[PDB]
Amino acid sequence: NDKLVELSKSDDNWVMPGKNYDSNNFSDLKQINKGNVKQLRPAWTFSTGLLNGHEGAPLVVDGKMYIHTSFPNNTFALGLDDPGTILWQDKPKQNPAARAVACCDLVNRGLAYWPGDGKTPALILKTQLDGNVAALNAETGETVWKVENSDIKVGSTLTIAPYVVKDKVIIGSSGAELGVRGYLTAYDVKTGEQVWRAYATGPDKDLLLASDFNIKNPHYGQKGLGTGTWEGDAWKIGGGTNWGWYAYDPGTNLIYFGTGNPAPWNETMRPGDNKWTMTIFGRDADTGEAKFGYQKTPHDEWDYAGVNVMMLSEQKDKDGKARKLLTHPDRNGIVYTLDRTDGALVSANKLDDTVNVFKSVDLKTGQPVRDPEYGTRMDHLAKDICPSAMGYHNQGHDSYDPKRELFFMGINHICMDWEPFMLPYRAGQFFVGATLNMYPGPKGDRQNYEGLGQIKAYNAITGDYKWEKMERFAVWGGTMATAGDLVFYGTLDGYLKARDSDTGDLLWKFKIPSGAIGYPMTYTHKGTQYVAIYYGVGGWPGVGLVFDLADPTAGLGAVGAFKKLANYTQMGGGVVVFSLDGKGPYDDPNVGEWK
Amino acid sequence: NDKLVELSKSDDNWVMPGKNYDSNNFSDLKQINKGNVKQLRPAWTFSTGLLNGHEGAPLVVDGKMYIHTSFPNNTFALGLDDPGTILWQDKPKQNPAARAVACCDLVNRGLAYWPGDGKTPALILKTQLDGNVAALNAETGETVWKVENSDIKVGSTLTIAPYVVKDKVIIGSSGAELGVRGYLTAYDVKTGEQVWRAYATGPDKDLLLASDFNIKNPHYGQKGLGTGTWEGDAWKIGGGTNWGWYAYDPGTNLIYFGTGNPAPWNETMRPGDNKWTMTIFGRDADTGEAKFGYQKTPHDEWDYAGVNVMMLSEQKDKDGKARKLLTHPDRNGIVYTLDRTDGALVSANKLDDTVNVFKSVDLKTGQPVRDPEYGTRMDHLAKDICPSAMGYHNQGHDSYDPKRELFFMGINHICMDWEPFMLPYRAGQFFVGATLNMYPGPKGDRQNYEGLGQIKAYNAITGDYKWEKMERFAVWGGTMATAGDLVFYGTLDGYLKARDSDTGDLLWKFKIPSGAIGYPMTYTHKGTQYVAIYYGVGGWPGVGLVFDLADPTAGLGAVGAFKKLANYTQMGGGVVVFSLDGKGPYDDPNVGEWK
Amino acid sequence: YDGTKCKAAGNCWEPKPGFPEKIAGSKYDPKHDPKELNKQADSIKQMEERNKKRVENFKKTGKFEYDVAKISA
Amino acid sequence: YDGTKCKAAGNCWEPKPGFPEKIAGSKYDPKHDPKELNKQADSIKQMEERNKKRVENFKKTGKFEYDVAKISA
Ligand SMILES: O=C(O)c1cc(C(=O)O)c2c(n1)C(=O)C(=O)c1cc(C(=O)O)[nH]c1-2
Ligand SMILES: O=C(O)c1cc(C(=O)O)c2c(n1)C(=O)C(=O)c1cc(C(=O)O)[nH]c1-2
Ligand SMILES: [Ca+2]
Ligand SMILES: [Ca+2]
């Protein structure tokens, strides 16, 4: 959307998930820089009134901040000049049964905004756990349209943030743990009319492939693979849902995103490459046709759901050619950089030297070289597999500094033991089939269960890490970088930290109410720069704390790995906004007072 | 307790509800003063992980902060040098049925501390909504003893904070809305052994009266009134529970407190002065014998539960005599000052000129002169009665500045319509019998439903108000005063405010997550002064928001009066700690980091 | 009724105009069931006994046991 | 199985040692019920039809009605 592109160039706004279409999470603002971060203090706060994980980040448009919550997914609009007054609030009435089919927490990644044209007003777009998608008038909060995208009766829910491109809203899907076959949909932003729907598995007609699909890299595979790399109808409950993030290049008109893991987790129950699950797609925004599709993890054996963040950049490759690229740190432990115009592999490096599941990724064949010792299979207990199913990188939305050409990534350092078991598929019931045990990786403390994360600065062309730093817990949530030489991120143990972009030195931190599983954002209001972040621990890592689970095996193996989380944080839900010296709307205490 | 008395003189501690035995809520610390409050900023925060009202305030003893929550009443201990680490947490397993018999929110007023002797360790004492009382080892959180005080099966619960005097723990009671006859109990702090138990109604033997009860003011009434001012056995379900605050004078060995309202609310169903309900008592700490008892509201007709805060002072009366006094702003709209040695009435002034239920209080007879036009009765709808049942003052713990001899009180400006109805008494079921409609008082906006509170500076001898200021909502929660010429208080709309002690001018405010219904506290840690306050709106005023109620008549009439609350705040739960420039434990960001 | 006419010290209640001095037998008679009224007293009686067993056992053994059924070795 | 031996482009799966190339009829046969498998397709079919009525009505009337049973004047 051209209006969104323009809006995204104002530092007074943060109009969409990821900031801009490049999905940079990078700000040119340098009011807050490494020389004065130490003066950063809260300016104001807001509780959402809900517990459970608070993922994503708020939107700021036209002097208003829009806040979203965990289930039942309420929306609040606050005026930046008097945040104390809630402009409007939307509180959805949803079927409580929706809760029973969420594999993970009752989380939601965010809102999207459409600027409006002449007849239709600006809109706030939101997904609900129960599978409905809704558009709300941005100034009044009234519901303009609402349509059903997913069905909880079959285990299909929504946690993903909508994405607005041109006059369309793209909606993903969730439910691979309940054997839901993945699909994404584009709706007309003004009426809710379905424009196109593409699946992750099955017949090419369902896959919605362009006539020239994988034309430049035919060895990635082309036609007939959605069924050909599966035995029988198994692709019908094949997984591949997309619940992560997108990126868009108006120049190619393609939306980039990854598809999730195949179902069930028991690999012995689904022989084959299980195609189009675990793949980086480039689909046309208007027709949904796939121009390219590169499968990262053929025949998944570890739940490395390939839904992670897509970050676009333009850098010169090793031959000096200036390429239009996409960088994507996957769950499987490999960061991929592909040419965003044709899907050509540029680099595929390890996130950490401790990986082990793959010896490497052959750039010519595009095939990852498996180490048979770390694969999973029926009647066998696999041990010390790195990364664990939680991956060396999960849902977190990272950032990229264009001046430095460095990616700042929130990494996980968790490995696992894994043994699968046979189970039937019953629509609406879980369809996992694996029992796991997770723990800190080789660089963490496996006895004390701490040292579960890392934060690193990476160059995609050289594959070099400028700096790496360990963290007590997994850096879920993501990162945000600024032209002030600062890298901001929230932690599971309850802090918002700021590190030196060049060295990784910790320069400042603030004890927020609960752990952060969303990413920081920034904006200016009336000349002052504010950094905001949600607090409210949860998601997969906080499932033990959130649901008061004790068996280390519960919560799909996450309970044991995060047994120490509760000694550092309790649940919460809200927003904390920071600024230098905590200057804000109430510097004149009379603002907001009853008279 | 002598140890507590000494501990209470250290500015590094805040050892009991109300600060000290005088119940001053006054600090001599002046690091933060009117010349620099504007630099006050959060230093760190902590979410409790629960929603619902967060009443009371935290305790700070021996470099640790102890936090309490709403139901299920968890307790956390945090070390002041690294608040990020939860030292220990106690999470009670309670019967969910307890929730159904709480008239109001699932609130709790606080913890108490016993320094320990030689064999028994220091203890944290806490009440639970289910009626149990527990003592926990202050360093490990292990339960030392636990006994049952109240029975939910009969509608008896606990919301009151324990009070520690000498080697005893005094425990109140809750449940008058369910016809529970009030009683207070003293247990041996080391074993949980019941030392004494006194009732609010019934036979003198149950009342536990001293041989010289009301010796100086025999006209207050003496023997046989617990049954004599009731028709039949009606006193058996007569109310009079004490769920407010206490004060103690080691010099008289008396604990001062007030008893609640008589049951039912329908006055026509209980003819008589309904004695010992609505009365200011002075009971011996060791035997529990009542030395004096002054009934403020004979034959209650408005639910003016007489449980409010007791604040002790020594001032010269109008004749120049230096008196040992107690000042108590009641629900009925009158602030009482009595001689704390004999119970002699010194002053009984109106909280606001709009009162109307009583023309005045006759100091010689001690009888409040009723205005028959504002009384309630069967088959009649009373209108425009001020104060409403929520009173012109509720549960809030105020403060007193000794240097200025001024009380800083958080006041409510709410009036009501009232009509009673007949109903049977069934143990375990509500026994209210009145339908109410509440709204802003004459000085507020009755159309927009705002202007529900006030904050005033009062002199008990002269009866003069140095300054009065309106507030958007009722100033529930209380007040805290400092030698820095500042008066601190939290508001229902989500702020911690600081006013000039001499003029009432608003000097600073901070937007905290949710409204505050507890009182601010202060302490020093390593040379730096911190002010802490809970956030998490609820209690009676937030019952509509908390339970998503819509009928203005629901929540005992509070829903309609507070219909606008939701536009300014949502639920929450946690602690926000402030300090000048937000300096705190993490000023060296490396503190608390995994290594 | 203005609370100013006292029969005795601390006993100043007067019925309102049109209202009886005694409600028993009247239209406003609560008709309270004595079985209901006595329930509170019985509860307190039972809790006090349950606590006694807890405290005596605690004093004797040095280990607190809140579950009464688990008390007496 | 190291993912290096491809039958065709993008088709490189090989059974692990001791495992069959086809699991149907084997001990690891999922024995999936076709009635279960087809449930998802039916749901999407029904939601898409429910949404069509909603969007067409919206376009025509200018007022969105999410309740399909309340649609058609
Ligand atoms: O297959 C699926 O559809 C699906 C959905 C989701 C989700 O909706 O949140 C997650 C996952 N998988 C998953 O594997 C997982 O890593 C995960 C973590 C989180 C979280 O919110 O922290 N969601 C999900
Ligand atoms: O009669 C009773 O026992 C009783 C108990 C309580 C309580 O336990 O919180 C309140 C009241 N009454 C009451 O009248 C009322 O004003 C009230 C307000 C609050 C609150 O927590 O905000 N509690 C109570
Ligand atoms: Ca998954
Ligand atoms: Ca009451």
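Residue numbering for chain B follows Swiss-Prot, covering 28-622 in order.
Method of determination (from the header): X-ray crystallography, 1.9 Å.
Every residue gets a Cβ built from N, Cα and C, even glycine.
Feature annotation from Swiss-Prot assigns active site, proton acceptor to B:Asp330. Taken from Swiss-Prot, the feature Ca(2+) binding site applies to B:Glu204, B:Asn288. For the mutagenesis experiment B:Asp330 to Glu, the note given by Swiss-Prot reads: Lower affinity for methanol.
By the criterion of other Cβ atoms within 10 Å of the residue's own Cβ, the least surrounded of the recorded positions B:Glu204, B:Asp330 is B:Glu204. In this view, B:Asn288 (Ca(2+) binding site) is surrounded by 26 other Cβ atoms within 10 Å of its Cβ, with every protein chain counted. The CA atom of B:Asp330 (mutagenesis position) is located 6 Å away from the CA atom of B:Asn288 (Ca(2+) binding site). Classification of B:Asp330 (mutagenesis position) by DSSP places it in coil, neither helical nor stranded. DSSP assigns B:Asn288 (Ca(2+) binding site) to coil in the three-state reduction, outside any helix or strand.
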